[PDB]
Amino acid sequence: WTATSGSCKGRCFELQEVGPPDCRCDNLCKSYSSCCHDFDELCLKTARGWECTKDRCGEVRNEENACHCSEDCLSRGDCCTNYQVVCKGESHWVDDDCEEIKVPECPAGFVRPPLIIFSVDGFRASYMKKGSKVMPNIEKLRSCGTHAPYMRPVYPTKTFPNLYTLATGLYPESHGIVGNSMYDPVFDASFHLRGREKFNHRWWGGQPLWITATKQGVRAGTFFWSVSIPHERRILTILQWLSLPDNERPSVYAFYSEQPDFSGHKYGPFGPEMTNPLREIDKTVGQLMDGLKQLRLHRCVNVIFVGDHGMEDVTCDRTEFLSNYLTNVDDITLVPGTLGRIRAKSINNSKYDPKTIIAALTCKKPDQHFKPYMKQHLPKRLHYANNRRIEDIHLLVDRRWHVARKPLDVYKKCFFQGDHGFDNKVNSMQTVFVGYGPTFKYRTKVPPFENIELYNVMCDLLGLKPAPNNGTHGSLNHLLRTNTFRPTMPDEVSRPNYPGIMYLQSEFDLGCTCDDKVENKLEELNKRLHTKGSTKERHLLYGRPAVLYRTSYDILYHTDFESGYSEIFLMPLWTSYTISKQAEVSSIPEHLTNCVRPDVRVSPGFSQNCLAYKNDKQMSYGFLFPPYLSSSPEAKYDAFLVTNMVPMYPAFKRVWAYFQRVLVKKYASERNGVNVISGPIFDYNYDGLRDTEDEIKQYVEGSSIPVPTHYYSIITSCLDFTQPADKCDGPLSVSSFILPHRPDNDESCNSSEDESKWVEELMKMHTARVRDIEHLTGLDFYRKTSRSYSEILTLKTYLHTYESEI
Ligand SMILES: *[C@@H]1O[C@H](CO)[C@@H](O[C@@H]2O[C@H](CO)[C@@H](O[C@@H]3O[C@H](CO[C@H]4O[C@H](CO)[C@@H](O)[C@H](O[C@H]5O[C@H](CO)[C@@H](O)[C@H](O)[C@@H]5O[C@H]5O[C@H](CO)[C@@H](O)[C@H](O)[C@@H]5O)[C@@H]4O)[C@@H](O)[C@H](O[C@H]4O[C@H](CO)[C@@H](O)[C@H](O)[C@@H]4O[C@H]4O[C@H](CO)[C@@H](O)[C@H](O)[C@@H]4O)[C@@H]3O)[C@H](O)[C@H]2NC(C)=O)[C@H](O)[C@H]1NC(C)=O
Ligand SMILES: C=C(C(=O)C[C@@H](C)[C@H]1CC[C@@]2(C)[C@@H]3CC[C@H]4[C@H](C(=O)O)[C@H](O)C[C@H](O)[C@@]45C[C@@]35CC[C@]12C)C(C)C
Ligand SMILES: [Ca+2]
Ligand code: NA
Ligand code: NA
Ligand SMILES: [Zn+2]
């Protein structure tokens, strides 16, 4: 109930939302069906429209008017935004040359530059350039401020997940808004765009910017606007709040536009009808900036112009139907569209089996335009698994397509030409970022980055301490003139042992064999030097990764590679080696095919054993440093050490061997040498974080050899590729992957073909940020470079996406 009997007189667009049943006068009251009876009359005036005219200049104040053209209007703070242009011979903000804002130029009583977030729904990255002709205010912000060529949204690329990621710096799996539609099995409640459940606070996790601000004594505007409030009124209301006395004035504001998304759905991202929506958004930006200039705030406020996701061509006829694959279609509930989430229609149906569903949706049609996954097998870069609101079964849909349950869902439930929601590395899903103001840099282009990072920066812009979040604070310091955050490297927690030769061959009862018995102070002193780390500066180029949790591990040096070998997990945490552009690939020799050699530095009791592999009929093994890339026949023996071995399913070995034999050398040819760091990952609870020893669900049969869920590699080279990776003067270039360690290649429909037709495609899908590998391993890389730490933080958040140019 709401006793809407109170009055909004003197309360229009109040910031403090008042409690039931007292009627509300804030920008969300309409949405809660809760506004006082006179809210429209007093708060949403429209008379005479939104622009001053010559005949209105110096008029007598008429309180009925939407905005004012009278002489008192500037002090009152309620002029039309074009008032000084029409009445005082001033220029529009867009028509002024840009001039660098070296310091804030704010009126007295401003304690810090305000922040205004201007968020546009469905604003595809390529609109900045393709629409630049019809967007002159936006184009001036972009070209005069700091911009990225694009900004990467989170998966799924839908409105609510992304708008709440912007506000919190969290992945959807962490903030809990995992789609526009959700079922929470614990609450037994459903969340939908239309309905009352979405208003319930229990859905919304983490700590959004407005709560962060409020809790730290920084006043916030109310971020969101009921759909019926026209954009011109939203702008005028922001400009009003900015004219409030110092003790009442908010320090952060948001404007939100439903466009161009709304038109994009109807017309496609580039439908000819899309020009007018882009003009309209630009006019709105122009009104803000003229209004700011009027208040002498246009060289004082920081403005972020930011989108939530882009828009793709999607029509009705490009729909896959689950009824075409499954006999049992009415036994499931599907959350459909540009992603699929499947669960049992009924909890009482014990004939429901996810395995049989996955199988029936796996590579069944030539051009099948979706791919099923259990959620833990989704690419780790998506960070889309650790929430009970995300169903176990997921359909990753091809761009341009939809999945649906049955044809009747699609013609009896076409209109649309655009949609979004797809994999967040798809070029059409990319969105925009522009920062303009005293705190941002001047005419600066910054590389693409992810929207998870912005929360930290908005906290920085406001002098707030950010809540714990998934950004990497400092990785966007290069966007900023001032207010940078100077993080320090985490302290290493465990220090390594450096074991020498401590064990005789006969102490090992591992069931391994090696034709290595075939046998000089020249090279014998030389190879002892190699075991002491004499070639380490070649193979460990950025220092050793720091271990950020308590554990017991050994650094092992070899001619061709260095490693940090875990005595707990019985295998390396990391293996680091450099391959020059001129390195040669050799074969595994015949007499070494099945060779595994004990490592005299590491006890039997801390080693793997070959018997365990012989007796495990599902498990084989691979090597982290590839034997194919030994520097010499003699050095090749090091690669067959039991301490270089890791468990690998035969299906996975096909992937790994092709990577090691073919791709590494190829990368070295293309990048002028590469430094590779490889290693296992264990994430049995799919939370994106390194498992402790007690969390491992699977071991090599009869042993304590834990089976990795994933294998990573971090491949680093010189950004300036005319310098060799090992002698690089400047910035680095990286790409990385996290490959799921799976006993089949069902993910790859083409896998019965030669690896050259499917392995690289698999690896591209499982591309990763170094930061992702860090969360998953508790390692910190790039500890010793010549580079600034913020620059290394940026490198660590880099994702190599393999998409062609935006
Ligand atoms: C991205 O950034 C975020 C934030 O930095 C990272 O997420 C954090 O990860 C931490 C480790 O997983 C986690 O710490 C846990 O917190 C528990 C208390 O949490 C409550 O309070 C906080 C703080 O205000 C609040 O934010 C939480 O909100 C979550 O939960 C509600 C659920 O309704 C949601 O509304 C909300 O969206 C959020 O959900 C998300 O997180 C939870 C986990 O908390 C997931 O389950 C959800 O799916 C969703 O992803 C909470 O309200 C605390 O109880 C935990 O402590 C247990 O575990 C530790 C391990 O060290 C152990 O020492 C403790 O003793 C304790 O164990 C006991 O409970 C066990 C399980 O019940 C049991 O097995 C034991 O026997 C013990 O009895 C834990 O410390 C932190 O909460 C989240 N924060 C957020 C905001 O999500 C995230 O990791 C980052 N991602 C990446 C890839 O880096
Ligand atoms: C849980 C908290 C919240 O604030 C919860 C808070 C984040 C939630 C509660 C209400 C909510 C679901 C609104 C619903 C109506 C919608 C509008 C409309 O449909 O008329 C509009 O079209 C776009 C938009 O999607 C919109 C405004 C929102 C967005 C998010 C909101 C504000 C704490 C953290 C304070
Ligand atoms: Ca884990
Ligand atoms: Na085996
Ligand atoms: Na296959
Ligand atoms: Zn949309």
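Here chain A follows Swiss-Prot, giving residues 51-463, 468-573, 576-591, 617-887 in order.
A Cβ is built for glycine as well, from the same backbone N, Cα and C atoms used for every other residue.
Taken from Swiss-Prot, the feature domain 'SMB 2' applies to 98-142.
DSSP classifies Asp171 (mutagenesis position) as strand under the three-state reduction. While the structure shown retains the original residue, Swiss-Prot records the mutagenesis experiment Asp171 to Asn with this note: Abolishes lysophospholipase D activity.
Experimental mutagenesis at this site is recorded by Swiss-Prot as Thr209 to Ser, annotated: 15% of wild-type lysophospholipase D activity. Around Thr209 (mutagenesis position), the C-beta neighbours below 8 angstroms that are at least 6 residues distant in the chain are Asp171, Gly172, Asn230, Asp311, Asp358, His359.
Looking at Swiss-Prot, the entry for mutagenesis of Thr209 to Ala says: Abolishes lysophospholipase D activity. Mapped onto three states, the DSSP output places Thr209 (mutagenesis position) in helix.
Taken residue by residue with DSSP, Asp311 (mutagenesis position) is part of a helix. For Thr209, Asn230, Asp311, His474, the entry in Swiss-Prot reads 1-hexadecanoyl-sn-glycero-3-phosphate binding site.
In the three-state DSSP classification, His474 (1-hexadecanoyl-sn-glycero-3-phosphate binding site) falls within coil. Sequence-distant contacts of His474 (1-hexadecanoyl-sn-glycero-3-phosphate binding site), defined by Cβ-Cβ distance under 8 angstroms and a gap of at least six in the same chain, are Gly172, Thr207, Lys208, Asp311, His359, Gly360, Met361, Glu362, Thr388, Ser482, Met483. The annotation 1-(9Z-octadecenoyl)-sn-glycero-3-phosphate binding site is assigned in Swiss-Prot to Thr209, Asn230, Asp311, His474.
According to Swiss-Prot, the 1-tetradecanoyl-sn-glycerol 3-phosphate binding site annotation covers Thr209, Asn230, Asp311, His474, on the basis of similarity to another entry.
The Cβ neighbour count for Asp311 (mutagenesis position), using a 10 Å radius and every protein chain shown, is 23. Among the mutagenesis experiments that Swiss-Prot reports, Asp311 to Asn is described with the note: Abolishes lysophospholipase D activity.
According to Swiss-Prot, the mutagenesis experiment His315 to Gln carries the following note: 20% of wild-type lysophospholipase D activity.
What Swiss-Prot notes for the published mutagenesis of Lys430 to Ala is this: Impaired secretion. No effect on lysophospholipase activity. Other C-beta atoms found within 10 angstroms of the C-beta of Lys430 (mutagenesis position) number 28, with every protein chain shown included.
Look at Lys430 (mutagenesis position): DSSP puts it in a helix. Annotation for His315 (mutagenesis position): spatial neighbours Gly172, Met361, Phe470, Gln471, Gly472, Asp473, criterion Cβ-Cβ under 8 Å with sequence separation of six or more. Across the domain 'SMB 2' (98-142), DSSP assigns 13 helix, 3 strand, 29 coil.
The chain break between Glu573 and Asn576 spans 2 missing residues, with the CA atoms of the two ends lying 10 Å apart. In this record, 1-hexadecanoyl-sn-glycero-3-phosphate is bound by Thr209, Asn230, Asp311, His474; the longest C-alpha to C-alpha distance in that set is 14 Å. For the gap of 4 residues left open between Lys463 and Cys468, the distance from one Cα atom to the other is 11 Å. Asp171 (mutagenesis position) is surrounded by 21 other CB atoms, counting those within 10 A of its CB over all protein chains shown.
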